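My questions all concern the structure below.
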Amino acid sequence: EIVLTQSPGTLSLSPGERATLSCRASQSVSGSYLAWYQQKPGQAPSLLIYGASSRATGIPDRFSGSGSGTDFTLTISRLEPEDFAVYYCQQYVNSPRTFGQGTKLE
Amino acid sequence: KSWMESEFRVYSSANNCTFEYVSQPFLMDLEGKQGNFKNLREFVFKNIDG
Amino acid sequence: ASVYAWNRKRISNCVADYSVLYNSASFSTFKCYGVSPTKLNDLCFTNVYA
Ligand SMILES: *[C@@H]1O[C@H](CO)[C@@H](O)[C@H](O)[C@H]1NC(C)=O
Ligand SMILES: *[C@@H]1O[C@H](CO)[C@@H](O)[C@H](O)[C@H]1NC(C)=O
């Protein structure tokens, strides 16, 4: 079982700057089987990225992945107030599609 | 008294190149003896099916 | 070497331990194209360019 640990648990602190959200795994993520998710408070998560860096429909390319091996990046190029939301990771390598613990939770 | 190779005038330059093989270094006589011939080296070179 | 001055070495006339590029798996990528990591890897190669 491949556990995922998001490293910046509360780095955001109502951020006004570009971010470097991270995820790390016990066994290296094989073939970029990772995704990111946008869980706006009081609402369901919305897919943000798939593969390593492949973007999503209706999500601006300002959201940028930058991972390989231990896939670890979600980079907000220009930060907007509405996009604030706990961001989750999920790996499709071996694991029963397990998730991380969330990086942008108040 | 020492016979050593000094000049090698064969080729100028090469851009592409596919096969290189160099044997292990050794020593050779290179001196010119006087008398009758004493060695015969026989070779056969063939090229078939690549 | 630096990327612009890519260094090439020719691996010629030696058997190869094709069981040498993922068992360490230090390498993030052992992504093979066409040959794949398989017995075909551990097979005859005309020339090997590194
Ligand atoms: C001795 O012979 C070598 C050839 O093997 C030559 O290079 C060298 O110059 C010679 N020594 C002198 C003092 O000329
Ligand atoms: C070397 O190989 C390339 C590859 O096709 C070829 O274009 C070129 O003419 C060859 N010769 C030289 C001298 O570069």
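All residue numbers given for chain C refer to Swiss-Prot; the residues shown span 348-397 in order.
Recorded method for this deposit: electron microscopy, 2.6 Å.
Positions of Cβ are set from backbone N, Cα and C atoms, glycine also.
Found this in Swiss-Prot, in case it helps:
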type	residues	note
VARIANT	C:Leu368 to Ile	In strain: Omicron/XBB.1.5, Omicron/EG.5.1
VARIANT	C:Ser371 to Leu	In strain: Omicron/BA.1
VARIANT	C:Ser371 to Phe	In strain: Omicron/BA.2, Omicron/BA.2.12.1, Omicron/BA.2.75, Omicron/BA.4, Omicron/BA.5, Omicron/BQ.1.1, Omicron/XBB.1.5, Omicron/EG.5.1
VARIANT	C:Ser373 to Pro	In strain: Omicron/BA.1, Omicron/BA.2, Omicron/BA.2.12.1, Omicron/BA.2.75, Omicron/BA.4, Omicron/BA.5, Omicron/BQ.1.1, Omicron/XBB.1.5, Omicron/EG.5.1
VARIANT	C:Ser375 to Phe	In strain: Omicron/BA.1, Omicron/BA.2, Omicron/BA.2.12.1, Omicron/BA.2.75, Omicron/BA.4, Omicron/BA.5, Omicron/BQ.1.1, Omicron/XBB.1.5, Omicron/EG.5.1
VARIANT	C:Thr376 to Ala	In strain: Omicron/BA.2, Omicron/BA.2.12.1, Omicron/BA.4, Omicron/BA.5, Omicron/BQ.1.1, Omicron/XBB.1.5, Omicron/EG.5.1
With respect to ligand 2, which members of the variant positions C:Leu368, C:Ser371, C:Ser373, C:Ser375, C:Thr376 satisfy a Cβ distance under 6 angstroms to one of its atoms?
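Within range of ligand 2: none.
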Can you filter C:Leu368, C:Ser371, C:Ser373 (the variant positions) down to those whose Cβ is less than 8 Å from some Cβ in chain A?
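It is none; no candidate comes close enough.
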Is C:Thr376 (variant position) helix, strand or coil when read with DSSP?
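The residue in question, C:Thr376 (variant position), is coil (DSSP, three-state).
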So if I draw a 10 Å sphere around the Cβ of C:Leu368 (variant position), how many other Cβ atoms end up inside it?
15
Taking the Cα atoms as reference points, how far is C:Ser375 (variant position) from C:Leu368 (variant position) in Å?
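Distance (Cα to Cα, whole Å): 10 Å.
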